[PDB]
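Remarks on the structure that follows.
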Amino acid sequence: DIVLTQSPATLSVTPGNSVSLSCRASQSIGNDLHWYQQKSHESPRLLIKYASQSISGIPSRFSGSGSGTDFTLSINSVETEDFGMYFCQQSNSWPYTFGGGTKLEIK
Amino acid sequence: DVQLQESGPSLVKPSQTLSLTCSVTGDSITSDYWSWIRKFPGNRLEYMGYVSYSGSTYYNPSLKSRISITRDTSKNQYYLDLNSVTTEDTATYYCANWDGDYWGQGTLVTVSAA
Amino acid sequence: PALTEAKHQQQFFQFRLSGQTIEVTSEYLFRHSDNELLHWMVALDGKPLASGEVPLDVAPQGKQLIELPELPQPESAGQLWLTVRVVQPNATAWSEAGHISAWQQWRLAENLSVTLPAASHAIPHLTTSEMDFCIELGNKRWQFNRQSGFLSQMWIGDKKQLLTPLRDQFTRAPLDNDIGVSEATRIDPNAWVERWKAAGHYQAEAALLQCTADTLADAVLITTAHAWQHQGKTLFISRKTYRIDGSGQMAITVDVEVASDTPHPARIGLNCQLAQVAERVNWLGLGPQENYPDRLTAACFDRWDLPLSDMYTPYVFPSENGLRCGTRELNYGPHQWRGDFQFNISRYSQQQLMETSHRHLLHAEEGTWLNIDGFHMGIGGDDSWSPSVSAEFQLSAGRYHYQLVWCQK
Amino acid sequence: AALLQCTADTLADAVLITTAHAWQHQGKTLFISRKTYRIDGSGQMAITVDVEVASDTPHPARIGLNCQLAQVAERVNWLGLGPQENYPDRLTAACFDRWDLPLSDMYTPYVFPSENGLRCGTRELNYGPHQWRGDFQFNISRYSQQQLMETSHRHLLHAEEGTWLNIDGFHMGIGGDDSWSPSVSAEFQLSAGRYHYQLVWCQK
């Protein structure tokens, strides 16, 4: 099955600064890569779909980029409400798979 | 608007069948594809499977045929049945639509001999 | 299921077998076979005797020659079949690794069976009565109703096997193509269904012409004859012989006569409702998927084993479905039927199919409905608003013959 | 041939004979013939035949029976296609009906002798006191197939002891697109594997 590897595993940042999170697929998945945010005691929240498509109700500071095997989730000027876990998920082939996640923490 | 909510036992015994229900309110279950996702104690997420409009199902091979996803339009609910569970099945279970826009609150299910 | 028939017909590699050399032709115009492996394999009635793998090096519009190793050949009876498959070893952007892009199969040889069975240890007993004839042998018993002429029941031990008698079937729950644009309001007299309807096929009544039991040296022999008629017109005539032997095997031999002037029947075979309900179906014939006569090139001859559920095709508008042709042996529960026939098996009678507008309204029936056809008319499809079944696929011979062997394990 | 089986059984109102042969060559079974003869109080025999042809053998030219009759009659009468010689891929000009002709007319004097004179779609044939009934193709003359096959010219054929009768359940087409390569279309080749047919022989 498709394996998604996320890096770094953890990223510390000070509110106001920007960050970019990486997700790489073991094989090409076109643009079928989505990004989720998950906080303790809460269900995942879809942030970006199909690599770079925006989602209504999500802060504009979130953007996605990439195609094939290398993808990135960027947060322009991190806010405290952004601290938590970020997971990428591919839907190009069944079974759908998730990356191991990147933890974003305050520095 | 649409709302999803998981319900069912929070504690089960090894080898038994874990059964959860996802109640959908706000729209018909015949208006979307429905999924089950779970998160293991170590922050690992696994897409268990989904049922599409025709009734066709897709299950993660990792579940070795122990999973069944069904629907009940009259009650506007869909279900997850996981047979012969072990301690490895302890996790937080979530139901969500295929698009990923609607998710339940998630429910912790612990598999223990006790 | 149609999807496969397409896939196969549209395949980009073409084969020809000459002796033990396979000629491969590429229909690609621009690319070279560069993610392609050819798997080959030989088998005798489902049993594998040999396999290979060969990498294809054929250019677009090119040919590649493939010579096979000396092929084994057994004494054993049966058909020897060669089957080849092209595989995509590596994944592409639209295919997974190990995707099969083409295939083809050939029959290589046949060793006919010149072996007579072992003279029965036992001998069946025939018990007459005015209602029926009973045949007993072992735990096994078979009953034929002398008023109807059909095998009304059968037991293995204390358990009955039928819910419905084994009887001749000449119709089918109309496919979309059989119906066309015919509506209740506005009838299309040309639609197959209409013709069949009008001619009484669906409501013809049987008529015992004869029903006799005879005792053979080592077996019992039942002999029947019915006439199906509608408004004093004899549509068909069915003539059988059942012959039960010391082996506790019944051999059915059937011979139909179809009136020249009646629309050709959708099919010709038997059906009955079994009492059992098993989880799997196993057969040696074409499959694994639903296949009809004018739609079976994509299917392969072999031994297939699937869940009952898979023997039904959920066409949203219910109709005859799930057929598998060229079957030589079929196994369900303790039953085993052998011969050359087409068959289908589910939990829905033809009538239920025929009377349900949507598939979601079908309900599984008491046991298992089995339809075994000596013959089946094609499905057509050139269009769905006029007769599209080519003549080669219409049951227009008049005289039809077939035989079966029913038995147990 | 090879007798595999041959049994007699007594029925309530008839006798039933049952046989089976295998034709083989070099340990290869080409065909298998399975019959039943059933003679009844009417003094009619009903022959029922069932052939199995090996997938891997060239399809046979034909499938039927033959025998040499002792009698020699002046006419032949049948109900089927005719009046003229007709083969399967060559019978559109023929008509179904009752024909009656002289034996002599049931032979076609092709200068280079070969199988000839067939008439298809026959339902009833009458020769002397015999009458056969069913669905078959047949031919009848004073020359065995072998004699035909072994004579270069027709002028050298000699009439044999009685009447040779060939009754075919099936016959392969004659072809003709050309005469130097196989010209028989597939539809006319006996390629089914399983063949079934029945007859009723009797007298008047």
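The numbers used for chain C are those of Swiss-Prot, and the residues that appear cover 616-1024, in sequence.
The deposited model was determined using electron microscopy, 13.0 Å.
Including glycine, each Cβ sits where the backbone N, Cα and C put it.
The secondary structure of C:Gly795 (mutagenesis position), as reduced to three states from DSSP, is coil rather than helix or strand. As a published mutagenesis entry, C:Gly795 to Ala appears in Swiss-Prot alongside the note: It forces the apoenzyme to adopt the closed rather than the open conformation. Reduces the binding affinity.
Other Cβ atoms within 10 Å of the Cβ of C:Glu798 (mutagenesis position), summed over all protein chains shown, number 9. According to Swiss-Prot, the mutagenesis experiment C:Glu798 to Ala or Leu carries the following note: The catalytic efficiency is not increased, when the sodium concentration increases.
What Swiss-Prot notes for the published mutagenesis of C:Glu798 to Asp or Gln is this: Small increase of the catalytic efficiency, when the sodium concentration increases.
Neighbours of C:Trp1000 (mutagenesis position), defined as other CB atoms within 10 A of its CB across all chains, total 14. Quoted from Swiss-Prot, the note on the mutagenesis of C:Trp1000 to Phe, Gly, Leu or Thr is: Decreases affinity for substrate.
Every protein chain shown contributes to the tally, and the Cβ of C:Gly795 (mutagenesis position) ends up with 21 other Cβ atoms within 10 Å.
Cα of C:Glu798 (mutagenesis position) to Cα of C:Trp1000 (mutagenesis position): a span of 12 Å.
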